[PDB]
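These notes are about the structure you will find just below.
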Amino acid sequence: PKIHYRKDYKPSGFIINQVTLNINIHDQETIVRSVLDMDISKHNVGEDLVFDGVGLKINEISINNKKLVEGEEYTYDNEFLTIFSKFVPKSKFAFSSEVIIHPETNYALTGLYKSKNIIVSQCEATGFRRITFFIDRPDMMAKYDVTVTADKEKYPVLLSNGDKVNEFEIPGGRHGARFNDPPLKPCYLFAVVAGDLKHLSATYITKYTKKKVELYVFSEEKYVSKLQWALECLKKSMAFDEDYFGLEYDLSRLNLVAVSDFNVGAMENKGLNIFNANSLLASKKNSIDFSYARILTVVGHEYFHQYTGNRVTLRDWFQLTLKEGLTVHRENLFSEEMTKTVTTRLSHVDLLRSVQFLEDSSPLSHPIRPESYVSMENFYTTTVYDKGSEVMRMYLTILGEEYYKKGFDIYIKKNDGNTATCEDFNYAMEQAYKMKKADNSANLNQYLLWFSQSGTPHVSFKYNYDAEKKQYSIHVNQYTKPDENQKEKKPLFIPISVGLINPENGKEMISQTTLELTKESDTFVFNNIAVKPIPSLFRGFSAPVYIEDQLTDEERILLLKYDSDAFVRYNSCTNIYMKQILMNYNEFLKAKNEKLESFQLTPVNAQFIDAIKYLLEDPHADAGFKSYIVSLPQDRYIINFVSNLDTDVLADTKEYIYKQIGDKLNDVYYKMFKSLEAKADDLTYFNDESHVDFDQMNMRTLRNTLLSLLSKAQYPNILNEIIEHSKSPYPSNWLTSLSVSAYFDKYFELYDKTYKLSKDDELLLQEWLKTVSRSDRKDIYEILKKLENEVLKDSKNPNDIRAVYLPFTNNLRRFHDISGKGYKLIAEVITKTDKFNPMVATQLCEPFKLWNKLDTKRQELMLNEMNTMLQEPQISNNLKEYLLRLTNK
Ligand SMILES: CC(C)(C)OC(=O)N[C@H](C(=O)NO)c1ccc(Br)cc1
Ligand SMILES: [Mg+2]
Ligand SMILES: [Zn+2]
């Protein structure tokens, strides 16, 4: 098992200047002919010429139009083609090959593969070597000339990168298209698509150069009516890059293509972006609300790659966060501007502090720029993406918008058309930092630790107020726990966006302020502070850290009601909940451990419940925000604060707290559920696919959240509401009616009803599957078996498999059944999936990531299943590496 090390980066001894491909698609095989115009680089030391080539069937290979002979002049082991240096020319030469590959049986969905009736490629990160021989690394830049041929009836639409320069007929009912793409690119950005595709199109005119850009969005004919929102999102993305960053699209055409079988959300192939259908296609009748923000994000994300990834490239894969963290950051800016809802930022923070914090305290913890890898596929992680994006966002927080845009433009102008590393970006930001501080002595050298240091910092506070001096002090401390990557953690550059709230009137006491914490600890003093303030800390969540605010619940309630910053209000609510959860958890734990016949529980703070009611009843308050405050923190957020967590005790704890709040607020909940109906379910624009109202979707989120609370509580006659809800035109509503009906005898009636509504749309059926999987049912294991036998069956579609199993794994009480039956079940699914798609098998391992955080019995159960998976003779490299790292073996 070869380990690649970041420090070992060396430029290739070879150069590939030109790629000329002929891809001939036939019924039972695809023939790929390739000519590489190559050269010897200055780093060459007379070494063997080694190409990557995985699973290729060689018909012939040649150097300068002369056939090479196997064994004497080359070896091929199904992974590397080695041409011995004595047969390698010392000047410019041509390498050619013809190989056979088989897209029809390629269920790994990497390289060239068949998705339903569409032939499509996926080359990032190491997929191009599954199509033809190459030096398959991102610093090998080349020109591409690509011809594709196929049966015309089956594959009338042929696409690849660049300009289509020829179309032609071929004997036997075939046709071909030639695409020339003169600008240099890395091979992971190559793509080809063949199929009976239908489209929507539009023309965009750029802001400054006034260039006409043709926009095309493609799907299978069945779902062509689901393309409109994607096209609108693309237009929005282009406008935003123009308006915020001053960046225009440089090509004459951009294609987006939806396919049904895809490992991730989408892929930024140059001029030919390819998408999971669930992240491109939607309609009001056949999609839940979540799809609209999902398509906006993923379309935006792939578009913003055109600069941050495609025009400025990576030197090597260790720089992945330079294009991914930065593009996620660009997409976050875009989405926040488009939605104009505070929940957009809150949703990203909620995901970071649950999923990414879990990863960062797990054995899988890595910095956003890792030091080594075995399988590059395994490092497309929430750390690299989402913590990466927070690190990219902190530059904006530190610099402010004007100097951030200046630094960003320095980065683009200096590295456009070239490869780059994380240091290059830091360098450009540093130049802006100098301009901002107005001295060329300032530097961001410490900031680089954000790229190299793993783990989540903990930031804690103490306060002092001198009423006679009008002087306020914030004492701040930072600490990162040692782990396997660094024995000694160094202090980070942590920007702390802060406000000071006057507790008497809720007003701001100081102007916008960002504390720059660069040491292990510091004291920040403020003068002319007229009264003791309540501090509003890490506004906007200004650094990816554990925040310990040391505030009382009284102070937190005041922030929750009156602070100006959405995140601090949300965090103060979160903190109140966490204090309560930890206290009740330990009370339940003690009673269990000591086998108590009776015991006391600490009730929920009454003033907190009053504050929730106050906010819910405020008609000028935000519906999206409201849905967060009535929800306890995510289980994966909570687990970061409990050792040896007994999941049963946590389920009991949540139950208690929800029942406490519901006993006081259910009538308020019900009243609001009813009053919100008119605006939430307004049908005025139901048949206008370009009209998307994120505030209205948030009102539906709130209604569906309240309905779940009222259903669990068995609120009098709520089943009537549930039944009426199932008749709503909006899938978010009628799918909610299924999951909340879990607590009633009508569940399987709604099961059947909603299935009938979902079964004839591929993507809608997958949302139905998720709804069933996530249903709070005592008989959920029997239900899963039913899904397997009646709907899922032997599908190899990752959307199907993920929909059936992943939501169930979040069932705290049932997935973590003490028998270990849930662990057993998902381990069986992982092993089964790993036979044909190792990437998705690794995705299905997600519930195991917290294994060493659970109680000793569940730890043992999980570890047993992982060791069982590890001992499977046919385990993939990707899955083996992942489980080896996760189990510290
Ligand atoms: C937009 C989000 C953030 C959801 O990400 C993706 O949908 N896909 C990844 C991507 O960055 N696309 O640009 C991706 C591409 C290739 C590989 Br290998 C892994 C992951
Ligand atoms: Mg299918
Ligand atoms: Zn990306």
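Here chain A follows Swiss-Prot for its numbers: 196-1084, in order, are the residues you see.
Cβ atoms here come from the backbone N, Cα and C positions, even for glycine.
Now, the feature entries from Swiss-Prot:
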type: BINDING; residues: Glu319, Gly460, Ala461, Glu463; note: peptide binding site
type: MUTAGEN; residues: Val459 to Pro; note: Severely affects substrate specificity. No effect on Zn(2+) binding
type: BINDING; residues: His496, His500, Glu519; note: Zn(2+) binding site
type: ACT_SITE; residues: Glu497; note: active site, proton acceptor
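Shown here: features listed in Swiss-Prot, placed on the structure.
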{"residue": "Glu319", "record": "peptide binding site", "contacts (Cβ under 8 Å, 6+ apart)": "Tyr383, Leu384, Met462"}
{"residue": "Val459", "record": "mutagenesis position", "contacts (Cβ under 8 Å, 6+ apart)": "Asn471, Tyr575"}
{"residue": "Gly460", "record": "peptide binding site", "contacts (Cβ under 8 Å, 6+ apart)": "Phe470, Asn471, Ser474, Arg489, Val493, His496"}
{"residue": "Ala461", "record": "peptide binding site", "contacts (Cβ under 8 Å, 6+ apart)": "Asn468, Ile469, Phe470, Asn471, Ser474, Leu475, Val493, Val494, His496, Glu497"}
{"residue": "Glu463", "record": "peptide binding site", "contacts (Cβ under 8 Å, 6+ apart)": "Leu384, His496, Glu497, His500, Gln501, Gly504, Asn505"}
{"residue": "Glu519", "record": "Zn(2+) binding site", "contacts (Cβ under 8 Å, 6+ apart)": "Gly504, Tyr575, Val579, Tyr580, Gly583"}
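Summarising the peptide site geometry, the residues cited as binding it (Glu319, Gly460, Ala461, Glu463) extend over a maximum Cα to Cα distance of 13 Å. When secondary structure is read from DSSP and collapsed to three states, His496 (Zn(2+) binding site) falls in the helix class. Same-chain neighbours of the Zn(2+) site beyond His496, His500, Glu519, judged by a C-beta within 8 angstroms of the site's C-beta center, are, in sequence order, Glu463, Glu497, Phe499, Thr503, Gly504, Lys518, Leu521, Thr522, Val523, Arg525, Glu526. Ligand 3 lies within reach of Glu519 from the recorded positions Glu319, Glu497, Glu519, judged by a C-beta closer than 6 angstroms to any of its atoms.
Note: the peptide site is recorded as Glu319, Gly460, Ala461, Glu463; in the same chain, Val459, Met462, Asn464, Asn468, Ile469, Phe470, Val493, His496, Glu497, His500 also have Cβ atoms within 8 Å of that site's Cβ centroid.
In the three-state DSSP scheme, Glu519 (Zn(2+) binding site) falls into the helix class. Just so you know, the Cβ of the residue listed as 'active site, proton acceptor' picks up 27 other Cβ atoms within 10 Å once every protein chain is counted.
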